[PDB]
Structure formats: structure tokens, C-alpha cells
Amino acid sequence: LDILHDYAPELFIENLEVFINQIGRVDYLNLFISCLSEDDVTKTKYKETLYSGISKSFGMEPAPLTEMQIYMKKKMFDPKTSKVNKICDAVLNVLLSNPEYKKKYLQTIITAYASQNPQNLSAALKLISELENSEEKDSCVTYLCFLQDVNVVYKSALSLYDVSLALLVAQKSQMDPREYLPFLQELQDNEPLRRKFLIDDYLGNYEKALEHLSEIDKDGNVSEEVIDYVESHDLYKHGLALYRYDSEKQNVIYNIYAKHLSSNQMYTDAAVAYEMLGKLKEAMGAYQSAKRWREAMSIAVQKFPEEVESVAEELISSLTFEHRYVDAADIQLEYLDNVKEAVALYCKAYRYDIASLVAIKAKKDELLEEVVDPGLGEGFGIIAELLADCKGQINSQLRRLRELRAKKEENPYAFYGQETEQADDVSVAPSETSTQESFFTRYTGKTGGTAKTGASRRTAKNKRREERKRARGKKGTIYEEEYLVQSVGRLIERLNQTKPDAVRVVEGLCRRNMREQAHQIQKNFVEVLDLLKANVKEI
Amino acid sequence: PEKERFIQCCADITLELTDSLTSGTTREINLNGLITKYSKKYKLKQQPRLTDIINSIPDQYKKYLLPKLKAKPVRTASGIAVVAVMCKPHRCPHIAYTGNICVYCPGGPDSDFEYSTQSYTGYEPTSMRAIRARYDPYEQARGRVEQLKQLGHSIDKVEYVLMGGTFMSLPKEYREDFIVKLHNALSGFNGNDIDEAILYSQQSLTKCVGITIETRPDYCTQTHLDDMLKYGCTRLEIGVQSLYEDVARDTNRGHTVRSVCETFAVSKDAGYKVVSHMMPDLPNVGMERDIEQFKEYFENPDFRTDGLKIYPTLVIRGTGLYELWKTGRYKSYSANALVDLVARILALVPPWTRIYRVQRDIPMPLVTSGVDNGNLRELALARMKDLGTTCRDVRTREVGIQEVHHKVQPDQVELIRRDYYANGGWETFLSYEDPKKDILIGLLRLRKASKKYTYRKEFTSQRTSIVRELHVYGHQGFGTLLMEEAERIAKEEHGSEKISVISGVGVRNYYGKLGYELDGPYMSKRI
RNA sequence: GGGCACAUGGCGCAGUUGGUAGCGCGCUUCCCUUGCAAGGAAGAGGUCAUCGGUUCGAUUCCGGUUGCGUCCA
Ligand SMILES: C[C@H]1O[C@@H](n2cnc3c(N)ncnc32)[C@H](O)[C@@H]1O
Ligand code: SF4
């Protein structure tokens, strides 16, 4: 059947009216606008062999198209390009236009609306109810329930904002009438907006429910059902997408959203929302829990001249715990007013130049002998310590990465990788667990006897009894060797973190006129970073 | 306790499944596991079945949720539930005018069995159902249909079989009573008059889509055929057992092959459909003649019947064959030899002939010598595959068994039409089939009423084509297509002014919507 | 109340670090309730009650949780 279009689609589409006039029976038209399969039969298969050469392979066996394909074809399907939608829309245009066709060929239009993959049932039920009859309309409802699933069509009837049609359909759904008759009665004996809210609730259309419940009252005083609903469902985004008009009620939504965000996860949202409501103490709490010292303390000094320093104590505690000694020193010197502690944090954050600034500011050059010189000495100590420790770690890493040593070959050699030792192909079952395991595989194992996905590309892990092996196929502690870079990065992260710190500290200590140890540790650091086997052969 | 927790477990299973299925949701763990997790708290042997849970669903929910477990067309969709009954034991007619009974029929009224009808051994399930009903048709029919209902089938087209001896050799009052009782147990009407019973059964729910009456060639005269068409019979089953007259003579058969052929012609011209019995390994035959007769059966355009029943000769104690097998005068075939013979026979079955059955289901512990196993067709098809050739039987190409055994679906339906000459008549055989995979989707026989043999007052008055059989198994507007093409054939190809279909009394209303008017026992339509 | 042998297809069982998929019934399917048997054939029902480290190997090793006999003071 479908052929009749797929053969000469241009001429067909041109003369669809002639075709409809030709097809006398409504039944043929109906059951032609239902079997429209989205596949062609003239350029994908069933080739017309009139013109093909007689010596050509006329036809091979079509493939079964193993199940998995359909999965990323239905989800890849584009409901804007399919032939089904095109023919359905053409038919709709040629049928809705003429009053006589609507009078007679209604079931064709219903079939068309139910056949297009977007499933335009809204228009179908709308036109069905639009009929001014009680005989044909019920027949068409029965026809639709035979065609389309009764549950989805009943839900669409509800979404169409009608109960009489809903009750008519619900007599074809086999649900116990005790389970829907009270519902339909309650929907029937309420106001249009209450009924619409309940309708949008039953289908679960929460956004529609709220955007139709908000309009029930024209008063500037917001309702409390709306806030209860949004609190129960967490849809404040629509609250502020709907009430961009009413500032006061929008601020009410701001308040409830700020409460929600402060509770669940995140804090600067709560503070910036309290910015409108004020909510002074709550705003302060959100700001300081957000580690945003400057904004909160500005609010304090501009509002509360009594708790200015207590919040400073809380912020300095946070920054000491945050280990952000820069802003810690800043709030210590400017607000806590302690130059010595500020410089101590400066040395903690590897800062000396501004530490010298602060020591000069208090007219106190003793601070150098107090903290600054001791701080630089401690910096020299810690850089030496990290130097030795990282040197040992590098030695250990290189020793593990001594050579291929064969051992593992069954994995594609990108599993080894490790400074492009060898390339690879696809992947095999993930083997070589922590520190060079073997692959005897005489049996299938305790957790074995099934297929293995073959996933030894570079590394992998499985959930079978939840790993239970510290080596989660990852390049970290007790690493299994064989890592394509990403073990240099374990060192690159650290040396790049320390390098600005290294040059800063050595330059600061040089400024203090002990440049001997400064240049010693600088040269040792550059040597230890250079001699590292960065990637393959230091290239 | 022991079993109460089982009943309440089934109850909660039913209620929960109904609640889940009201909104359109399936189960998860094949309820028997969920059944046990609650009912086997002490593991006291409580073993439910699918029938057990089905007999728990409430009526309103049962009638609507039951078919949502079965999907094979002929099983629950086509719903031709073969419901076999039996008549009272009696002695087959020929014994009187020959001297003794057929030499191979086991059991009967004067064998070692006192209870089984003729040609039966009182151990087949049908026999125990008949005896537990005391051979009464009403109990037989009600019990069988109720057992079918209990087992979860949604049966709607009961097709009756009247097995056992020659049913046509009984006093007419008894047969009238039997048929009226069958139709009454079907419809629910409680009358006694055959005309009224038919008229009531025609409107009845659970339609009597036909009835088969196995008989003998001699007892199928014009008057007997009129009788059986009065009853509502639609398919005949005729004993033949051999085309060689010598074998029939030596078996005390009592009817010549020429009589069989004449009966075939007149019955097929009466609108019936005939299924014949074909016994291999008859005495004095041998493999050469076995193959010869089975090859001629479809080659002689005189028999060529629409159905068939291959019943390899089984010797059982007490028959006339035990006093001939014991002396060693007759030795059976070999297991491999007979399997091969069945393979070669089935290789020759034309596409229209349907193989209704193979070797009898008489129990192994009772057969003295014959077929060893009980799955002869399985081995026959395996050997067919081994030889390369394949079967064309209708039953081996219909959709229903394929969807559950072969698990192959049809996608290349096409119209095919055979046109052969059998029993002096021109028989067309329309079908919608699958040429690539040899799968038969729908079929319809058709016959040009031959002037030589037709006799019905409905047919001799004006030229007539008879739609002897229409069958659709696996949108689905096929009966319509076949019926329209048959109309076209009978109008142009046949030149027949009135085309009439023989129909079981149950289905006479279906042809009503097709424009047919009821003439006598046929659903006719002028052209 | 804690030590504690065990806890494993529906069920009683073979769960095993030299080393994990099945026994007996039970259920589903076809052959066949003489077109659908509660026989025979053929299958579905599971990687252990969770996790941590090592072994070609991991409730199987050790460790603790909920019950199943059972105490003990
Ligand atoms: C019922 C059908 O089986 C035939 N028949 C008679 N006796 C036997 C037997 N022992 N085994 C098989 N079929 C038999 C009848 O003659 C008829 O053809
Ligand atoms: S051969 Fe025919 S007539 Fe004789 S007993 Fe068997 S069925 Fe009856």
C-alpha cells in the first residue's frame, strides 16, 4: 500500500485531492493513513529492475538489523523530516479545508492525527468534541480507543480540559468506575481555574498547575496554596518565570527560594536573594558561610556597628580553615588590626613583599627578625622537604616504569602506554590488577562464567561485587604501572603549583640578603624538575 | 496450616495483579516466585500453577485479563477448540454381512475391553472423559468445554468431533438425540427438536463452527449425507486404509475401493470436505507397495482428498491381527524403515492437502508391535531435513505452529491459487502465503459442482460453485479478500449463477454480513 | 543481650580460594488433554546477606549486620 506515495511522491503530493476523490470507501482511506511506515520501499529495497543492467546483482539478503540498532534509531529519529508526518500534514491540509470532507471523512483526520509520531491527539479530541452530535461522536471515540491506547487517550481528554468527553472515554478504559467517577464529579463541580489546576495536577503537569493556580486570585496578596505547592515540588524557577510582574509576590518567591537553597546545598544564592528581602542576620550568615568576607563585613559596618569584629573572627577562622592566608592576612590587618598576625599569614601564603609592606606600615622593622626571616627560613625548609620527598617519589615511579618487562601483552599496548611504548587495537578484558597481575584464566572464576566486554583500552574497572581492589583501574596510589602519561601529571600538578611559589620564595629570600641558600635551592629545584622523565625521553 | 495460606496467597496475587494491570503495568518476577515468598513461609508443598491462579480472577476482571497471557492464533485467537466426544459403544456395521469385524481394530464391544467403543482401547484421554460421563453427549460436551474454560483459554468457536466406531450405524432417534444434545450443551437451549436446536445454536455464543463425523464409505449414501447435513456436519472422515482391493478383501474391510471413490465424489459434490484414513504397513503390502499407493493417492485425480490421516498399522492384543501376528504370518516394519517411509510419503504431499495427524496415540505399554515412540512426525521431519526435501503440508506451513515452534514471522504475503481436478470436479485452492518462507496465512477451497455427481435440490436447479472451506489462521482483512476473489472466480472462471458456502451452524451469521442468505443447510448468494 | 555452625533457583541440595552452575522434585513450551495432559522430551527461574586488601581468584580469606538450633551468670 504505502507504495502509492513512495513511488512518485511529487506527483502524488500534487494530486492527493484527486486520489482522495478516487478512493470512495472511507475504510480504505482510513486504513491507508494508519499503515504509513517511515521506511521507503523503492530506494532502500524492492528496487525497480526495469532499468538496471541484466548482469547486476539483482538483490542480496537484507540484514536482520540486530535489536540494538533500533535503540539508537528511535531516539535518533527526527519528527520533522519523516515521510509519515509530511503525508499526514498534506492530508490534513486537503481535508480540513473543505467542509464536506470534515463532514464525512472525520475518521481519516482522526487516524492522521493519531498516526503522526508526535501523536497530535489534542487536535483529534478537540475536533471530535467539536462535532455537534451524540451518535457519530461516540462512534469516533470508540474508533479512537480501538486504534490508540485508551489510557493515553483518556489522559489527553483530561489535558483537553473537558470532563464529559473524559467520562465518555473512561467507559472504555476498564478502570473501576469508583476510581474515576468521584474524580470526574469533583472536576465538574468546580470553577474553571480550580478544575484546570486539578487537571494539570492529575497528569502531573506541575508547571501548568501552578501557572493556572496563580491566576485564580487577582489580589496583590499572594496565595498560600501556591507556596505550599512549590515547596512540595521545588519549582520556584517557574515562580520567578511567572511573577516577573508582581514585585512583592516575586520577592515572596525570592524568600522561599532562598530558604530552599540555603537548606539544600548552596549559599551565595541565599545571600543574593536575601539582598532584596534584607533578612539581615540570615544574609550575614549566608555570606560568611559562602566565605565572602568583604560583602558581609561591608553589610556589618554599614548596618551593625556592634558585631563588626565577631564576624571578622568567624571569617578569620574560616580562612584559617580554608587555608586562604591572603584574605586572612587582609582581614587581620585591616579589621583585626594585627600586623604581626597579618605578616604571619603572609608567610603562610608564601607572601613576603606585601609582608615587608605591612612590617613597614606599623613602623616595625623588628618583624623581619620576628616572623619574616623565620618565615623565609621555614619556606626554605619546606621547599627542601618537598624537593627530597618528590625526588624519592620520582625515583619510585621511574623504578616501576623501568621497562616493558613483557609480563602483560594480552591488553592492547596502550594499556601499557607509558611514554608511547607501543600503540594498540580495540581492547580486551580488563586484567593486570594491582601491581602486575597475571592472566592464566584457566577457569572462569568465582564471579565468572559470563561474557567479558573487552575493555582494556588503557585501564578499566568493574562493579562485580564492587571492585574490592584498591587499584580501581586508576593511576594513583599503589598504581599498577603501565600508565600513558597521567603519572607525570601526578608530578606536573605539584611542580606547577610550587614553581611560582618557588621563584617567589627564592626572590623574597634573595631580597633579604641570604642569596646563597636561595640560589642553591633554586638550582636544585630546576635540576630535579629537569631530570624528571617528563613524558617520553623529555620530549 | 497446609493449604489455606496457598488460597490467600493466590488471592493477594490476583488482587495485586489486577491493581497493577488496571493502569497498564506488567509484573516483575513471574508471580510464582512472589507467590512462594509469601506462601512457602514454612514450605509445605504448596505448588501453584498458571491454571490455579487463573481460576482465581474475578469474573469482571477474568474475562478481560485472561487472553493477555496467550497469543498463538489457533490457540486462543482463531479459537477452534477441538472438542472430541464419543458415541455409545456399538458393533460396526460390516460384521453382520461378512462374518467378522475388521482385522485390525483394537477394542470394541466384544474385545478384552468391556467399556471402550469400537476402534478404541479405553485408555486415551477421550475415553476416560467419555466413561466418567458414561458416554452421554451432554456431560461430555459440558465437561470438555468447562475444562477448556478453566485452563485459561478464551474459547469461542467450539468445533466438535464425533469419534468412535461408525456413528452412522445407529437408530435415527438416537443420533437425533445425540446431535441435539451437543448443540444444547453448547448454546444452553434445553429443547429436543433438531430444527429448533439448530435455529438456536445459530445465534448462540460459543459458536459450533462445525462438526466432524467419521464414518464408512457405504453409510454415506444420498440419504445419509442429507441426514448429516441436517445435523450440521461440515467435515467427513472416511476409512480407506488401502487402494489395493486385495488388502481390503483380506482385512474383512467390507467395502470396495470403487465404493470409496464414488462416495468421495458424491460427498465432495454435496459441499462437504473429506479427510481420509491411510494405513501403512497393512498386511501383504510391503514398503514398495506402501510407497506406490501413497504416490498414487495424490496422483490419481480421483481420490486427491483435502485432508489425510496416516495411521501406521499397530497390532494390539485381542484383535484379528494377534491371531495372525502370533503365528508369525505377518511381521511389522522396522523403526528406521518406517521413519524413512513416512519421510518419503510426506515429501509428496501437495500444498493443498492437510496432514491432520500421524500414528495413533494408543499407549505404548499396550501395543504388541508397531511404532516404538510417540513422536513419529518429529523424526520424520528430521529425516526430511537430512534428505534435503521439505514438507508442503498445510499444518506444517500454517502460521500458528511457526510462531511458537519455528519462531518465524511472516512478512511477504502474496496471493497463490492452485487449480486441480479431483473426484470428477474442478477444485480451486486459493491462499495467501509466504513464497520465500513457505508459510500459509489464509486458505479457501472452492469447487465447481459437477453435473455428473451433484444431487442437492439447491445445486441441480442452477449452476453453482461451492465454497467448501474457508480458514484464516494468522491489518487482517483476509477472509474478505479470499471471499471476493472466490466471487470473481465463480462469476467469470466458473460461470456459476449462485455460489453457496457450506458452514457450521455456529458461523452462519458471519456470512450474513457478507450478503449471504440461508438456503437449506447452506449460506448461498446469487450472482 | 554477646560468642556461635548455617543462611545461596520456589523448595531440600552441590557455594569450592588446586577450585563455581548445577541433583531431586517445582514452573513454562511442543509433541499433544487423541491440536494444546499435571508422562516424554526442551527450556526460564542465580555468581552468596553487604563491603574493605591481596591472589590468574574474593558474602567464597579475615572482620562485622538479620534470622535460623543453641546457650550463659
Ligand atoms: C480410526 C482409524 O484408524 C484405523 N485403525 C484401525 N485399527 C487401527 C490400529 N490398530 N492402529 C491404528 N489405526 C487403526 C481405523 O481403521 C480408521 O482408519
Ligand atoms: S474397520 Fe471401520 S467398520 Fe470395521 S471396526 Fe474399524 S472403524 Fe469400524
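Chain B is numbered as in Swiss-Prot; the shown residues are, in order, 17-490, 505-557.
We read in the header that electron microscopy, 4.0 Å was used to get this structure.
Heads up, the Cβ atoms here are built off N, Cα and C, so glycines get one too.
Here's what Swiss-Prot has on this protein:
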type	residues	note
MUTAGEN	B:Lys53 to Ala	Does not affect tRNA modification
MUTAGEN	B:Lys57 to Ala	Does not affect tRNA modification
MUTAGEN	B:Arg91 to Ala	Decreased tRNA modification
DOMAIN	B:91-381	domain 'Radical SAM core'
MUTAGEN	B:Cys103 to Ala	Impaired tRNA wobble uridine modification
MUTAGEN	B:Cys108 to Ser	Eliminates iron contents; when associated with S-118 and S-121
MUTAGEN	B:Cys108 to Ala	Dissociation of the elongator complex following assembly. Abolished interaction with KTI11 and KTI12
BINDING	B:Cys108, B:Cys118, B:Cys121	[4Fe-4S] cluster binding site
MUTAGEN	B:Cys118 to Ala	Dissociation of the elongator complex following assembly. Loss of elongator complex activity; when associated with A-121
MUTAGEN	B:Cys121 to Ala	Dissociation of the elongator complex following assembly. Loss of elongator complex activity; when associated with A-118
MUTAGEN	B:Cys121 to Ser	Eliminates iron contents; when associated with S-108 and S-118
BINDING	B:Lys173, B:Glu485, B:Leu486, B:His487, B:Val488, B:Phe508, B:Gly509, B:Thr510, B:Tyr541	acetyl-CoA binding site
MUTAGEN	B:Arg251 to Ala	Abolished tRNA modification
MUTAGEN	B:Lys325 to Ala	Abolished tRNA modification
MUTAGEN	B:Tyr327 to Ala	Loss of elongator complex activity
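Structural mapping of features recorded in Swiss-Prot.
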| residue | record | DSSP class |
| --- | --- | --- |
| B:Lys57 | mutagenesis position | coil |
| B:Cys103 | mutagenesis position | coil |
| B:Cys108 | mutagenesis position | coil |
| B:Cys118 | mutagenesis position | coil |
| B:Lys173 | acetyl-CoA binding site | strand |
| B:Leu486 | acetyl-CoA binding site | strand |
| B:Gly509 | acetyl-CoA binding site | helix |
| B:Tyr541 | acetyl-CoA binding site | helix |
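Ranked by Cβ neighbours within 10 A across all protein chains shown, the recorded positions B:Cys103, B:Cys108, B:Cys121, B:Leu486 are led by B:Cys103.
Note on proximity: among B:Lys53, B:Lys57, B:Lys325, B:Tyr327, the mutagenesis positions of the record, the Cα nearest B:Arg91 (mutagenesis position) is that of B:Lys325. The recorded positions listed here are B:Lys173, B:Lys325; among them, B:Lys325 has the most other Cβ atoms within 10 Å of its own Cβ. B:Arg91 (mutagenesis position) falls within a helix when secondary structure is assigned with DSSP. Take the Cα of B:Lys53 (mutagenesis position) and measure to each of the recorded positions B:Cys103, B:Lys173, B:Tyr327, B:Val488, B:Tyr541: the nearest one is B:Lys173.
Of all the recorded positions given, namely B:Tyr327, B:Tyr541, the one with the smallest number of surrounding CB atoms inside 10 A is B:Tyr327. Secondary structure at B:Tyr327 (mutagenesis position), taken from DSSP and collapsed to helix, strand or coil, is coil. Of all residue pairs in the acetyl-CoA-binding list (B:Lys173, B:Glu485, B:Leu486, B:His487, B:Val488, B:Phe508, B:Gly509, B:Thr510, B:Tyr541), the one with the greatest Cα separation is 19 Å apart. For ligand 1, no neighbouring recorded positions occur among B:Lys57, B:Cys108, B:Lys325, B:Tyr541, by Cβ distance under 6 Å. For ligand 2, the nearby mutagenesis positions are B:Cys118, B:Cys121; that is, of B:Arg91, B:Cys118, B:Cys121, B:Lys325, B:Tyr327, these have a C-beta under 6 Å from one of its atoms. Taking each Cβ in turn and tallying the other Cβ atoms within 10 Å, the top scorer among the recorded positions B:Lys57, B:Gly509 is B:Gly509. Ranking the recorded positions B:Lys57, B:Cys108, B:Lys173, B:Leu486 by the distance of their Cα atoms from the Cα of B:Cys121 (mutagenesis position) places B:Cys108 first.
In this structure, B:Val488 is the one among the recorded positions B:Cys118, B:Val488 with the smallest number of other Cβ atoms inside 10 Å of its Cβ.
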